[PDB]
Amino acid sequence: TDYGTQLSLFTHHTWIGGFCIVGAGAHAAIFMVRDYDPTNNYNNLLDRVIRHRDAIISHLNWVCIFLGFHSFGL
Amino acid sequence: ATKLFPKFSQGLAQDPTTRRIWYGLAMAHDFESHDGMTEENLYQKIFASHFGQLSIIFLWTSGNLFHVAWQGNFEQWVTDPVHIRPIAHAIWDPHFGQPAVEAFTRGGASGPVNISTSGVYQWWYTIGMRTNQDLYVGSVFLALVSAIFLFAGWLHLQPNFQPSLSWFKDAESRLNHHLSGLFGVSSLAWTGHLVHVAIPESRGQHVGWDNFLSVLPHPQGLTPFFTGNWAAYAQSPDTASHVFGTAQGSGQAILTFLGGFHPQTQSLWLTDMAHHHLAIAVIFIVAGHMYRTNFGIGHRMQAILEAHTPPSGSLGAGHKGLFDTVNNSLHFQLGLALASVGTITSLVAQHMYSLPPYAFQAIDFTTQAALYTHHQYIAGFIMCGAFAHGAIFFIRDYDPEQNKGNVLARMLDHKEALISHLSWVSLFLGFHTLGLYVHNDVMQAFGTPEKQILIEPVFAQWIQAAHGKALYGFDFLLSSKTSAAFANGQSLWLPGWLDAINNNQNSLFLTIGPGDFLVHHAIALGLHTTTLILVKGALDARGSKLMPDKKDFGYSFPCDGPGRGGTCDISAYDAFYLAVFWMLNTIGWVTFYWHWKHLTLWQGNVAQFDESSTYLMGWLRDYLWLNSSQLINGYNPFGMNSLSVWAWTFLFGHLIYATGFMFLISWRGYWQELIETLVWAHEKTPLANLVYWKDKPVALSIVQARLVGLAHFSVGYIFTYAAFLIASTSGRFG
Amino acid sequence: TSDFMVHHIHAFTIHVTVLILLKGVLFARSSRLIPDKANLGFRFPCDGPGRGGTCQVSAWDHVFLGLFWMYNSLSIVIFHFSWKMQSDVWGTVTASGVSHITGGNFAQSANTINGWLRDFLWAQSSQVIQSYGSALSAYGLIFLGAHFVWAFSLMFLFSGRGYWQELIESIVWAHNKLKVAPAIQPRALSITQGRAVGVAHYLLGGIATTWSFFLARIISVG
Amino acid sequence: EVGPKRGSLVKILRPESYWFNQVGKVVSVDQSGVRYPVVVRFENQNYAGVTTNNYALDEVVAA
Amino acid sequence: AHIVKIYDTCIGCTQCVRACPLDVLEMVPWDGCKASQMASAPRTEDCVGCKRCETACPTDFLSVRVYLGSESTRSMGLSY
Amino acid sequence: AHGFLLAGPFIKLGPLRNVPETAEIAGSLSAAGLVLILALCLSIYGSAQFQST
Amino acid sequence: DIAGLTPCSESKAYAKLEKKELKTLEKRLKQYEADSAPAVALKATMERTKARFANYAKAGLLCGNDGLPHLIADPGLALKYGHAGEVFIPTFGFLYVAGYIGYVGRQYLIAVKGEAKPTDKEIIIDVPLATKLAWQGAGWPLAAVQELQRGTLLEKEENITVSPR
Ligand code: CLA
Ligand code: CLA
Ligand code: CLA
Ligand code: CLA
Ligand code: CLA
Ligand code: CLA
Ligand code: CLA
Ligand code: CLA
Ligand SMILES: CC1=C(/C=C/C(C)=C/C=C/C(C)=C/C=C/C=C(C)/C=C/C=C(C)/C=C/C2=C(C)CCCC2(C)C)C(C)(C)CCC1
Ligand SMILES: CC1=C(C/C=C(\C)CCC[C@H](C)CCC[C@H](C)CCCC(C)C)C(=O)c2ccccc2C1=O
Ligand SMILES: CC1=C(C/C=C(\C)CCC[C@H](C)CCC[C@H](C)CCCC(C)C)C(=O)c2ccccc2C1=O
Ligand code: SF4
């Protein structure tokens, strides 16, 4: 029954979650750049993800556009 | 492949990308850099293009006349114009629903018409139209004239009538004809129309193409003109008990000098406008005989430029050798033309809100708002163009050895002083203006509104007392009854001006106070800043210290890469690119300010302005928030009314604007990689790898996306503000 | 139905942010555009204007654009929560049924953008704009400052460092005239730093605005 | 022979140089048929982070 | 194709060649500097204009320039 | 195939979908219009794609 | 008077605003006790408020139609009608202190350029030298006009100008 507390707590934790997830993206990228050595990592889940990144990103692009048109055009 | 489009640039019609389409649309009017372009060919293409532009202008005006005459109600509007609204044109949209058309049908019409917030009705009622038939005749005439200009434009390209190069670059013979003919004779003929038609239509008569040859404009007629009794054309002018479209209190004069306004119509008298066009017709025709043509007595412009170098050498060579750069270059002349036309446009706006010329203007308020806002924004764009072509002049057409020691090289010698001092004034105005506004905000937010700085603008009030506004208790030069100027002008042209300047209901010399102080400083900040960006872009176009051979790249080049710390946005094009934002901001300030001051004037409480204009929350709450109540209620789950289209345009603007941010914030290469994965996807998809691109898809280039983002920013900005202004002012008073 | 539509809005923005970040991760070492993007490192501005123009190809800039989209998605989420709660949950039990704070207008208005702009942003800002003189004016005064910082970010986002380098050079001349040349040298910000400062101010201004608005509203009427 | 001696302070006159109209210190003057024999150091750096440059005979002045 | 020009202030330090990711620069004998070398651009049809040659040049205002020009399918770096 | 599938959504979701017995007519006519425009697109694609070797 | 206003002493709007502020303040005051620190702070606010109104009435300020003070920025006008203490004296005060700060800074810069590493003494302040120069310039304008009249204030044209012209 303290409305301001409810709104503030939900909003605050929402924002902190968002920032942390973006940070996850950034440091995964930093591992991709610096500490990745392909000699110890030959045929592998990470290797195969890198090896069909084009299919991955193309389909993610498609579904983004589909949701865009429908969800906002409504 | 080596495709046809476009034929002007061979290197452009070579690459297998989609860059050729956009660039072919972009370099079409860059005549100076096509293939095989000589100089004669350049001038001839420019000439024919001018004819094209004239054709389009006259055709457009014919269109306005035709639609007003056919779908409007100009025949009914002239009986009572403080009443039934103007009608622009009628709508036939198959997308409408029942309450939509039931709503839009307004102004006495029979279908979906929309109101004409353009001021054409007042113009055509003042100049002497009265019925539809005259408007149709005008439309047919202007369409015919447009066809004539189009044909002439085709004519002067045909190889027997192509003017040679030296027919152009003839300064002295073009100015005599322009100044005498184009200005003077046109002004004299317009005086003819005012005297013969517009005045007797304002007395009550139908002087048409029939029987204008048999009607005396003045009941004496060309006797006093050839005797030298000219003041007999001014005896017994129109009484102040006048009714405009009838003969009630009608006078007989045709050339007076009264000043002031019309007492019943709130416009300038027609006789004063006749006299004015007559006088400046004489002045321009006399001024048209200055220069030399195939005769004796004329001047030479080169001699005049040569002899004006001051002794003691405070200027090096003075104006030596300028005449061979004004004459030889086009971007210089275009820069001067845009500068003059932009300043004159501003002057048009500034005089037409305060001294309204047209009958029953300033009782249609939406007309005032749209006209003034329109001309202000036009002036802004024109001035920005002037400085842009200054920069193009420096890069393409400047020659140092021809300009060794004139003022043009002096300006390049000490440019750091210019940029420094423009930077200084911009900083000073910024700090103090923003500081005073923030201080007033803090004082208003806490419970104490008397603890805030409210400087009284005593200079402009001194000037307003100098013009005759007898309210500030200064008593000098026109407000004092024993001055020389007051007593000399008293007998004929003052008493109208004093009654028009002491009225607190017209727009002439509004009462001012501290809010006006603060806003005028904000405006000065806008002008100095925009001048800083543009002048810096122009003068640093030959080269900088970050790059001392910028002249080898041309006007609009992307960057110089990551080296030397990276040089994004280094071209002069990008300097102008940054300046456009400031232009939009500054005109935003002047137009917000004008609009709110006149809203509080037309509603009735100037106190609300003089109190809430001194702190930014006053603007946000009392202008943007309060006045957008009837706008966004243009449609709701309960219904809709007239201003639904505006309430849709109002969101449309935002959408364009926000899309504008995308091309600005997110630069290119990301999109290049995304488009490449798209290429893979369409290449390997079964049943859709049967359709290919003919020209390979690529992302937009670095220079282009700046232009596109700026286009979205400007278009969304303009549509949003136009929607708010029209909807708010016409929702309250309309 | 309004819930259906807003939920798919949430799904849309989440997928877009996933697109940007995952694309940054996968194209961090190399791509068809740059075959040796690994040797340029994690944080680098470009690879010149060549091959069309290669601004923002590092994974770092993918993080940058991801920050913008995170802002967008979460703004929508918290707007959804605020209006849904004020329209369908909270309110007083006046022993005459339930009278909510905003009367229960979510199901009829959350399908038009005009609905959001009017009923949410324009209707619910009456307390944050009229808080002057009361014990709540700090919010109505930090509102405007948040706007100011938001609009201040745009200079850093839109423009570029060559222009500022030249302007700073001219002011350095104006100091060389008066013998106040700083012996450390004034240089404009690097490209990456200009972008980063831009996004910092952007997020600060936007989030501060939302903070002020929420707290003034719900502390005033809640 | 050909140039000013090392340790001396010179003043640059080549305009496109970043150190135009400023003061540098000479390191060595090449005696061969090189087109630019004078090696000048500077106490500050240009935009690229370099503090040393060659110059021609007539573009430096002993000052 | 772009325009790559080598100027005479070159000292022949081979930095531009090791920075070119497309092998359009090469060192030719020359008798104008201490190193007795000078860069040259015999293959500017393969250049894409990335401007790493400009970044690698030590001598102030540079001894190598890359003027941008009419793009082709090789100067855009298109792999598809 | 494509015409028969394209007719449907105009019938069920077009602006003439509640007025009985004429909701089918407007949908079918609009679908025929769309097919017409697709034919035009095919023709100009033929004019642009196979225009060379 | 001065551009159509009246001094705040007989200004009707002035007393109305004063009464309004006292009214809201007493309204806040009513619901507490007579010994509580809330009431202590509220009465302190009353005292400061009424003292502020008296101080603004005493200084001969000028109020428009809103009852708010207006400042006059004009040397002849303010010096003639007794208003030198609202723009004129403040501007000379500010110019004094601002030129003081600038002059002290400039003297520091010249004082540290003459060393072996000018950058270290810029990043790490020489505190004895900085305090010394912080005192030594309380009379700056005299030293400023001397540096001007001797021609050492301005560098000559050995400044680096952009190349080319
Ligand atoms: C557990 C959390 C965590 C940890 C340990 C790290 C740790 C690191 N990150 Mg990282 N990051 C995180 C979360 C985290 N991050 C999140 C949530 C994001 C998304 C925003 C990022 C985004 C990110 C990027 C994009 C980069 C890093 C980088 C780095 C490395 C260098 C950091 C550095 O030098 O900062 C120095 C400290 C600062 C710059 C402080 C400035 C921060 C801002 C400007 C202040 C915030 C303003 C404040 C809230 C309000 C202002 C108050 C008042 C002044 C007005 C380091 C390993 C960098 C790298 O290269 O790694 C090798 C890099 O490029 N991170
Ligand atoms: C409101 C402004 C705006 C809009 C509309 C978009 C739109 C888009 N951005 Mg975006 N962006 C913006 C601002 C905006 N951005 C800003 C400010 C930034 C900086 C941070 C970015 C950064 C950014 C990145 C980094 C990415 C996007 C992506 C996208 C795309 C997502 C797919 C989608 O929804 O398309 C659908 C299109 C719409 C929803 C637009 C409205 C369409 C209407 C409703 C219907 C269209 C039919 C039309 C009326 C018919 C035309 C008729 C006419 C010819 C007569 C889309 C094109 C992503 C992308 O492309 O991958 C998917 C992506 O990677 N943008
Ligand atoms: C008397 C003879 C004469 C006349 C009438 C003209 C007239 C014209 N010449 Mg021209 N010309 C002449 C002799 C003449 N010239 C000679 C002898 C030469 C050889 C030296 C040239 C060489 C020449 C060239 C090379 C070019 C022209 C061009 C033009 C046109 C200018 C564009 C325009 O419409 O401006 C209209 C301008 C005005 C009406 C005056 C504006 C005055 C102020 C600024 C406006 C405000 C007044 C008022 C408030 C407006 C009322 C608004 C109303 C709606 C309420 C114009 C038709 C140009 C052109 O368009 O080519 C087709 C062009 O390129 N001429
Ligand atoms: C007297 C008028 C005039 C004339 C004759 C010229 C003539 C010229 N200008 Mg210029 N200019 C003008 C006014 C003028 N300008 C003004 C007012 C500005 C300020 C905005 C500029 C700014 C400007 C720049 C910055 C540049 C020029 C350039 C040029 C040259 C090439 C033009 C070209 O290729 O464009 C081709 C034209 C187009 C591709 C049209 C683009 C369409 C624009 C973006 C408007 C789109 C808005 C859209 C219609 C809105 C629709 C709304 C929707 C809802 C319906 C040419 C000599 C260029 C030049 O010399 O290159 C070196 C150049 O760089 N001018
Ligand atoms: C909110 C938006 C905003 C603001 C405030 C400014 C402000 C400024 N711009 Mg502009 N600009 C903007 C948007 C904005 N711009 C946008 C969107 C663009 C398009 C890219 C540009 C493009 C642009 C260009 C191209 C140029 C400017 C210039 C300027 C300066 C003009 C001089 C002036 O007014 O000094 C007043 C300065 C201020 C009000 C700055 C605020 C200083 C604050 C009040 C002090 C700090 C307070 C406090 C200590 C902070 C504590 C926090 C702590 C954590 C540090 C000034 C810094 C010009 C310039 O620099 O000329 C000299 C210039 O060349 N701007
Ligand atoms: C993108 C979102 C979106 C959606 C879903 C709709 C949907 C609709 N609009 Mg609409 N509209 C939108 C955006 C949208 N609008 C926007 C942005 C605008 C403003 C520009 C409008 C403006 C507008 C107007 C002005 C009108 C509509 C109307 C309509 C209705 C009929 C349209 C019609 O005949 O469709 C034609 C149908 C098709 C093209 C069907 C194609 C889709 C097929 C079925 C996809 C199948 C994919 C399948 C799963 C693939 C499987 C492959 C497998 C077999 C191998 C329909 C409910 C009309 C109406 O009366 O509404 C009731 C109407 O008058 N709209
Ligand atoms: C100024 C341009 C313009 C015009 C005149 C129209 C006109 C129309 N639009 Mg439209 N529209 C436009 C631009 C325009 N649009 C744009 C730019 C967009 C995108 C934003 C749309 C999007 C849009 C949608 C989404 C829809 C319309 C629809 C309609 C129709 C509504 C009338 C009605 O109530 O349905 C009555 C409709 C009919 C009676 C059907 C007539 C079908 C055509 C006209 C006849 C074809 C004849 C036949 C095929 C020829 C035989 C060929 C032979 C080989 C057999 C009408 C024909 C609606 C529509 O027609 O779709 C169902 C609709 O749903 N519009
Ligand atoms: C920023 C420019 C500026 C402007 C617009 C004004 C405006 C004004 N000053 Mg003023 N003034 C200024 C700067 C300015 N001051 C400065 C910097 C000084 C200090 C040197 C003065 C010193 C001053 C005195 C001593 C007097 C005024 C007076 C006046 C008023 C009438 C005289 C006038 O306008 O002369 C035109 C002003 C200028 C062109 C600007 C240059 C400033 C000169 C030096 C002031 C001229 C004073 C004038 C000759 C006195 C006329 C006496 C009057 C009875 C006719 C008028 C309100 C008179 C007054 O009280 O009016 C009632 C008066 O007696 N001023
Ligand atoms: C960049 C460039 C350029 C351009 C520039 C510009 C754009 C400029 C502008 C300018 C301007 C835009 C200016 C303005 C001016 C104005 C003025 C100068 C004004 C004056 C006024 C007066 C003088 C007035 C007076 C009076 C009064 C006060 C009131 C009463 C009446 C009388 C008349 C007495 C060019 C092309 C050249 C080329 C080079 C480069
Ligand atoms: C979206 C985007 C792209 C991708 C844009 C593409 C691929 C083009 C999108 C346009 C589509 C193909 C058509 C748009 C529809 C318009 C109505 C077309 C108008 C054409 C005129 C001739 C009327 C960039 O290449 C880019 C480059 C640099 C900075 C920012 C951006 C950027 O934001
Ligand atoms: C304004 C601007 C600059 C110029 C901004 C600069 C130089 C930052 C200046 C910050 C402060 C004012 C300088 C540091 C002040 C020192 C700490 C001096 C002490 C001051 C005392 C008051 C503490 C860029 O360098 C830039 C680069 C890339 C894209 C956009 C931009 C950009 O928009
Ligand atoms: S514009 Fe792009 S390519 Fe050029 S320097 Fe800037 S980031 Fe790099």
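For chain E, we keep the numbers from Swiss-Prot: what you see runs 2-81, in order.
Structure determined by electron microscopy, 3.4 Å.
The backbone N, Cα and C atoms fix where each Cβ goes, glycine too.
For E:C58 ([4Fe-4S] cluster 1 binding site), the number of other Cβ atoms no farther than 10 Å from its own Cβ, over all displayed protein chains, is 26. The [4Fe-4S] cluster 1 binding site annotation in Swiss-Prot covers E:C11, E:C14, E:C17, E:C58.
The [4Fe-4S] cluster 2 binding site annotation in Swiss-Prot covers E:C21, E:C48, E:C51, E:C54. Close to E:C51 ([4Fe-4S] cluster 2 binding site) in the fold, though at least 6 residues off in sequence, lie E:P22, each with a CB less than 8 Å from its CB. Annotation note: E:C51 ([4Fe-4S] cluster 2 binding site) sits in a coil segment as assigned by DSSP.
Secondary structure of the domain '4Fe-4S ferredoxin-type 1' (E:2-31), assigned with DSSP and counted as helix (H, G, I), strand (E, B) and coil, comes to 5 helix, 8 strand, 17 coil. Residues or ranges marked as domain '4Fe-4S ferredoxin-type 1' in Swiss-Prot: E:2-31.
Here the domain '4Fe-4S ferredoxin-type 2' (E:39-68) has long-range neighbours at 2-31, 33, 75-78, meaning same-chain residues at least 6 beyond its ends whose C-beta is under 8 angstroms from one of its own. Taken from Swiss-Prot, the feature domain '4Fe-4S ferredoxin-type 2' covers E:39-68.
Looking at Swiss-Prot, the entry for mutagenesis of E:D9 to K or N says: No effect.
A mutagenesis experiment is reported in Swiss-Prot for this position, E:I12 to V, and the note states: 60-fold increase in affinity of PSI for ferredoxin; when associated with 15-KR-16. Unable to grow photoautotrophically. Cβ environment of E:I12 (mutagenesis position): E:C34, E:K35, E:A36, E:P59, E:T60, E:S64 lie under 8 Å away, each six or more residues apart in the same chain.
Secondary structure from DSSP puts E:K35 (mutagenesis position) in coil. Record note (Swiss-Prot), mutagenesis E:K35 to T: Drastically decreases affinity of PSI for ferredoxin. Decreases cross-linking of ferredoxin to PSI-D and PSI-E. The unchanged residue is displayed.
Here the residue is the original one, but Swiss-Prot notes a mutagenesis experiment at this spot, E:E46 to K or Q: No effect. A simple way to gauge crowding: the CB of E:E46 (mutagenesis position) has 11 other CB atoms within 10 angstroms, across all the protein chains here.
One mutagenesis experiment catalogued in Swiss-Prot, E:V49 to I, is accompanied by this note: Leads to partial destabilization of PSI; when associated with 52-TQ-53, alters the FA center. Unable to grow photoautotrophically. Around E:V49 (mutagenesis position), the same-chain residues at least 6 positions away in sequence with a Cβ under 8 Å from its Cβ are E:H3, E:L23, E:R75, E:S76, E:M77, E:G78.
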- Query: Given the binding-site residues E:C14, E:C21, E:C48, which one has the fewest other C-beta atoms within 10 angstroms of its C-beta?
  - Reply: E:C14
- Folded-back contacts onto the domain '4Fe-4S ferredoxin-type 1' (E:2-31), same chain, C-beta under 8 angstroms, at least six residues removed: 37-51, 53-54, 56-60, 63-71, 73, 76
- Message: Counting only residues 6+ away in sequence within the same chain, which have a CB under 8 Å from the CB of E:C11 ([4Fe-4S] cluster 1 binding site)?
- Response: E:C34, E:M39, E:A40, E:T60, E:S64, E:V65
- Around the Cβ of E:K35 (mutagenesis position), other Cβ atoms found within 10 Å total 14
- Which listed residue (E:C17, E:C54) has most other Cβ within 10 Å, given these are binding-site residues: E:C54
- Message: On a C-alpha basis, identify the one among E:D9, E:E46, E:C48, E:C54 that is nearest to E:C17 ([4Fe-4S] cluster 1 binding site); the candidates are the recorded positions.
- Response: E:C54
- Message: Spatially, which candidate from the recorded positions E:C21, E:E46, E:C48 is nearest to E:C58 ([4Fe-4S] cluster 1 binding site), comparing Cα atoms?
- Response: E:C21
- Message: List the recorded positions among E:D9, E:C14, E:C21, E:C54 whose C-alpha is within 10 Å of the C-alpha of E:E46 (mutagenesis position), in sequence order, or say none.
- Response: none
- Here the 10 Å Cβ neighbour count for E:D9 (mutagenesis position) comes out at 11
- Task: From the recorded positions E:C21, E:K35, E:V49, E:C51, keep only those with a C-beta under 8 angstroms from any C-beta in chain C, and list them in sequence order.
- Result: E:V49, E:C51
- Task: With the Cβ under 6 Å from ligand 11 as the test, give me the qualifying entries from the recorded positions E:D9, E:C11, E:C48, E:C58.
- Result: none
- Message: Taking DSSP as the reference, which of helix, strand or coil describes E:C58 ([4Fe-4S] cluster 1 binding site)?
- Response: coil
